[PDB]
Amino acid sequence: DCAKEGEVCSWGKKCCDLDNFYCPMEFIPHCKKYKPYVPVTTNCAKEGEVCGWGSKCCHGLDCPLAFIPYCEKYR
Amino acid sequence: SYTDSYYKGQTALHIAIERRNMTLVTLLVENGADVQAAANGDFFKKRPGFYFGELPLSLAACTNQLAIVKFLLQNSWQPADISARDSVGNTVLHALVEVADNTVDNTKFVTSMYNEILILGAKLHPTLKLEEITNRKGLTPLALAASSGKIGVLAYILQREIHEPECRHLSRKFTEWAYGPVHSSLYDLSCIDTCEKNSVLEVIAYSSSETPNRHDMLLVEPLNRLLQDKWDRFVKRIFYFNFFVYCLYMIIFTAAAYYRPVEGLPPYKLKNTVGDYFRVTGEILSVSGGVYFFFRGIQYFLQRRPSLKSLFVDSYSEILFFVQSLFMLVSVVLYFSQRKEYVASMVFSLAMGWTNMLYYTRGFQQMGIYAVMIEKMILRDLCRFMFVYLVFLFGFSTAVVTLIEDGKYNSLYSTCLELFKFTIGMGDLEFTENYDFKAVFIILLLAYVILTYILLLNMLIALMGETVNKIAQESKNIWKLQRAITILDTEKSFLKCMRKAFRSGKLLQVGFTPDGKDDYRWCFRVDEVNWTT
Amino acid sequence: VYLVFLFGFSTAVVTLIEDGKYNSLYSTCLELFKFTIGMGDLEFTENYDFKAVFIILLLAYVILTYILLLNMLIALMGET
Amino acid sequence: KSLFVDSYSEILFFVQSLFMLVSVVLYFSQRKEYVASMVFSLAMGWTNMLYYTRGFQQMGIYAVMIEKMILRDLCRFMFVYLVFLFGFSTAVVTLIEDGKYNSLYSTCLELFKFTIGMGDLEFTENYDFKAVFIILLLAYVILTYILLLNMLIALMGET
Amino acid sequence: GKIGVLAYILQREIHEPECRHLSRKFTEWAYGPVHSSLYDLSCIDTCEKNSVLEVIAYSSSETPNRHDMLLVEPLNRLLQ
Ligand SMILES: CCCCCCCCCCCCC(=O)O[C@@H](COC(=O)CCC)COP(=O)(O)O[C@H]1[C@H](O)[C@@H](O)[C@@H](O)[C@@H](O)[C@@H]1O
Ligand SMILES: CCCCCCCCCCCCC(=O)O[C@@H](COC(=O)CCC)COP(=O)(O)O[C@H]1[C@H](O)[C@@H](O)[C@@H](O)[C@@H](O)[C@@H]1O
Ligand SMILES: CCCCCCCCCC(=O)O[C@H](COC(=O)CCCCCCC)COP(=O)(O)OCCN
Ligand SMILES: CCCCCCCCCC(=O)O[C@H](COC(=O)CCCCCCC)COP(=O)(O)OCCN
Ligand code: NA
Ligand code: NA
């Protein structure tokens, strides 16, 4: 037997459908669904704009490591 | 005589003794003054004031006015009653013990006055057991001195010598025989171990821990050798036997828990096979020990009744064993309730069941000092460190969760664990995720790490200031006190017609009491060598 | 002292989790020893039945072993 | 001169309030970066709880020891360590100019990670000047641990 | 920060005729082993120009003995 959606997992029983549900780390976890992989297209910085300070680079770009980074196209 | 509640009961004799003027004392006694008048005003009670026993005799004794003491007890007009009692229930000896403060000059004064008063009282009233008069609480002067921590007075009383005819019976240190460099002393240890009211070992061992010299009072000459004699006689074998039995219990419990069945929905049917018979035998023998510890941990509390303060100051191991037994009982209840969570309880009673084995480090000195040091540092310094660290960690965790609300930082619990990992040294300074507030998160983590390392370094350095001839000396006395407590606990019950706890036997010490009777004192023999002869 | 403590906690962990590198005493002892030298694996990627008890056991073990090491260090200062 | 040497808690509380006010101004100016201010005002707002350790005999001395050792001893080691780190970071950036070391900021962070036990000595990447890079990293690590040990013993000299 | 003179002044005592009014330390009453003294704290708590507690507490930190001056006999108990 195994836990279902919304039931307390990891206190003696795991959840079965791992391809659709996961048991979080909250000290009384409840199995919940994975969120969809929705890309970021709005409220994001474009290439050449400032990254990191309050806005992530859009899904097609990557943010370098710097004090004041700027979005660049990853290779 | 004053009638005001502040000075109630004060009369001319108290003022005369206060002024250190013998002339007024003589005149007052000649005129029929009441030498038994009690000064019952608040100023003289045990806040401002000075407690002396309320009587002129104890006032003269407490103010080092020996001439007035001699006059009051022996004047022809009205001699004072040496056995008089105050409102509290104390007499001259109790008040003289009370004014001690373990300073050098005051200890000298108290000892000299005590000896002189005892000798004079014995001379005036040979049939009066002046030292055996208990106060309202039921304590004799020796018991009161031991209870209140008057180590200077105890050290005198336990080994006093009085070399005067018709007064040698008052002493309790004697000589049995002598050779040249070697001789043999003989201590009278009446009411040191067994008196049925309150012995010196009992009052020292089971005190409230408020006494400032609780650890030092066991360093006197007779008690240390008595305890070492008791340990090397019969207690050592009993302690080792109990340690062996506990080891067997833990081995059986571990073996039974290791081979638990893996199927769900307990209870499990017993198979008609050898291994399962051994398994269920192990389970029964594992539960019985929990029942035993549960009952013993109740019997401890009922026979002591601590006032909810010393529980976490002394006798911690009783609490730890009791908690182990509670976990075992909860495991049993969950097992027979058809719940799988019983394993979660069982392993806890297993996991601490090994750590409580450190309780048996005592009896082995080289490990006992180490264990005492562990307990000292844990209860002293790491509590302050953990308090400060936990508040700091909570602050930075709530700072981080507010900034990054997804990707391992969408809850306080996960953020706390991820930040705690840095203290161990297992961090995740990768910064590969595409957060909204990257390049601020880095500053928070760097500041957190630096502050946490500063705190750890401060803790470490602060612990070095307690190594300069502080811990090394203290831990030895604490260990000796622990061995004394376990010896007394073993001796107390024993339920087997006690003979081995007794001292050298009914030896004739003097054989000539003030009357025609002899005396037997249940003494203790201590040999000694001295080349300055 | 350390070996007895390690054996106790290792047996507790093997009892709680009978799979995934914790199905034997030797492997569990090595995995717990690695924490003492800073090479731990506090990842919790596997789906154990009794997670969130396992976490408490590991945290208690680590804290107690660091207390023991600090005590050893301090006690060695009585020789100098 | 008095402020730099005494009355620190007033300065820290004032800086907390300044961060709060900047957060307010950014909030009503339609900027999201107000969050970056607010968190800082929170993060030190908890730390200033240490101010209230005074009055308690046991904790106050502990806090005084922390503050005294921060202001007295660690501010020299900070200077020495930072100069040493900058020197070796610039050397590494000069030697290897592409991939995790093309910038001074990343090289400084990667060298700092060694100080807290989370370094990377895998040496998987095929650099042009490998086996010189190894010597630089080994020398940096050894000198760093020598500096730390000397700091620790000098702090044993004050007890 | 001249503690040597401050400690003298705050505890000044004299028992000469026409000079007892110059003392700051007096005696109220005594019993056999116990007595009760009383210190004049005029110009320590309030002056409205320059008091001892204010001038010590709010010093420039150049004063050598600003840590030690508070250990003198009356202030240590006054503050408590
Ligand atoms: C899974 C989670 C496990 C957690 C377990 C944590 C470590 C266990 C260690 C077990 C050790 C057993 C023991 O030996 O108990 C220790 C208690 O250790 C602790 O500090 C526990 C903190 C809580 C000493 O307690 P004790 O009864 O000896 O009290 C002393 C008197 O004997 C003495 O007369 C003096 O009055 C002295 O001042 C008193 O202190
Ligand atoms: C997000 C990033 C957070 C950064 C936070 C950095 C650590 C904060 C620590 C918080 C502590 C608050 C505090 O309590 O401040 C402390 C000082 O510690 C510091 O701040 C160290 C800063 C380096 C007390 O300073 P105090 O005002 O008591 O002045 C003292 C006099 O009173 C006394 O008589 C003496 O003259 C003495 O020489 C004087 O000092
Ligand atoms: C020693 C370093 C590691 C510490 C790790 C724990 C971080 C502090 C935990 C926390 O404060 O978070 C609370 C949960 O508190 C608890 O569980 C009990 C913990 C009591 C404090 C013990 C301090 C040692 C809120 O989380 P919930 O479980 O209620 O959320 C589920 C439903 N939404
Ligand atoms: C303790 C280990 C980590 C130390 C890290 C510091 C490396 C400082 C090196 C650098 O000079 O970095 C520059 C400027 O540095 C700064 O911000 C401020 C540095 C202040 C000193 C702090 C002392 C701890 C950043 O500017 P960018 O590179 O992002 O260029 C953007 C292009 N438009
Ligand atoms: Na490390
Ligand atoms: Na490491």
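The numbering of chain B matches Swiss-Prot: 193-238, 242-603, 627-751, in order.
The way this entry was determined, per its header, is electron microscopy, 3.5 Å.
Just so you know, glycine gets a Cβ as well, placed from its N, Cα and C.
According to Swiss-Prot, the feature resiniferatoxin binding site maps to B:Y511, B:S512, B:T550, B:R557, an assignment based on experimental evidence. Residues or ranges marked as Na(+) 1 binding site by Swiss-Prot: B:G643. The Na(+) 2 binding site annotation in Swiss-Prot covers B:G643. What Swiss-Prot lists as Ca(2+) binding site is B:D646, and the listing cites similarity to another entry. Listed in Swiss-Prot as a mutagenesis experiment, B:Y199 to A is described as follows: Strongly reduces affinity for ATP; when associated with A-202. Swiss-Prot gives this note for the published mutagenesis B:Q202 to A: Strongly reduces affinity for ATP; when associated with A-199. For the mutagenesis of B:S502 to A, Swiss-Prot gives this note: Largely reduces PMA enhancement of capsaicin-evoked currents, but no effect on direct activation by PMA. Loss of activation by capsaicin and loss of vanilloid binding; when associated with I-704. The structure shown keeps the original residue. For B:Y511 to A, Swiss-Prot lists a mutagenesis experiment annotated as follows: Loss of sensitivity to capsaicin. As a published mutagenesis entry, B:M547 to L appears in Swiss-Prot alongside the note: Reduces binding to resiniferatoxin. What Swiss-Prot notes for the published mutagenesis of B:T550 to I is this: Reduces sensitivity to capsaicin 10-fold; no effect on sensitivity to resiniferatoxin. Reduces binding to resiniferatoxin. Under its mutagenesis annotations, Swiss-Prot gives B:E636 to Q the following note: Slight modification of pore attributes. Swiss-Prot documents B:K639 to E as a published mutagenesis change and attaches the note Restored channel activity; when associated with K-636. In Swiss-Prot, the entry for mutagenesis B:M644 to Y states: Slightly modifies channel permeability. The structure shown retains the original residue. Quoted from Swiss-Prot, the note on mutagenesis experiment B:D646 to N is: Strongly reduces the affinity for pore blocker ruthenium red and lowered channel permeability for Mg(2+). A mutagenesis experiment is reported in Swiss-Prot for this position, B:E648 to Q, and the note states: Minor modification of pore attributes. One mutagenesis experiment catalogued in Swiss-Prot, B:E651 to Q, is accompanied by this note: Minor modification of pore attributes. Where Swiss-Prot documents B:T704 to I as a mutagenesis experiment, the accompanying text is: Loss of activation by capsaicin and loss of vanilloid binding; when associated with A-502. For the published mutagenesis B:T704 to A, Swiss-Prot gives the following note: No effect on PMA-induced enhancement of capsaicin-evoked currents but reduces direct activation by PMA.
Cβ proximity to the resiniferatoxin site centre (mean Cβ of B:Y511, B:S512, B:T550, B:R557, cutoff 8 Å) flags the following additional same-chain residues: B:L515, B:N551, B:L553, B:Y554, B:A566, B:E570. Closest to B:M547 (mutagenesis position) by Cα-Cα distance, out of the recorded positions B:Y511, B:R557, B:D646, is B:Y511.
Each of the mutagenesis positions B:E648, B:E651 was ranked by the number of other C-beta atoms within 10 Å, and first place falls to B:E651. B:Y199 (mutagenesis position) and B:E648 (mutagenesis position) are 80 Å apart (CA-CA, integer value). With a 10 A radius on its CB, B:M644 (mutagenesis position) counts 19 other CB atoms from all the protein chains. According to DSSP, B:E648 (mutagenesis position) is assigned to coil rather than to any helix or strand. Residue pair B:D646 (mutagenesis position) / B:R557 (resiniferatoxin binding site) shows a Cα separation of 43 Å. Contact with chain C, taken as any Cβ pair under 8 Å, is found for none of the recorded positions B:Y199, B:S512, B:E651, B:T704. Working note on the recorded positions B:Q202, B:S502, B:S512, B:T704: by count of other C-beta atoms within 10 Å of each C-beta, B:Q202 ranks first. Cα-Cα distance from B:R557 (resiniferatoxin binding site) to B:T550 (mutagenesis position): 14 Å (rounded to the nearest whole number). If you take the C-beta of B:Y511 (mutagenesis position) and look for same-chain residues 6 or more apart in sequence within under 8 angstroms, you find B:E570. Annotation: B:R557 carries the greatest number of neighbouring Cβ atoms among the recorded positions B:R557, B:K639 [cut-off 10 Å, Cβ to Cβ].
Among the recorded positions B:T550, B:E636, B:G643, B:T704, the ones whose Cβ sits under 8 Å from a Cβ of chain D are, in sequence order, B:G643. Within 10 Å of the C-beta of B:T550 (mutagenesis position) we count 16 further C-beta atoms, all protein chains included.
Put simply, of the mutagenesis positions B:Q202, B:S502, B:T550, the one whose Cα is nearest the Cα of B:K639 (mutagenesis position) is B:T550.
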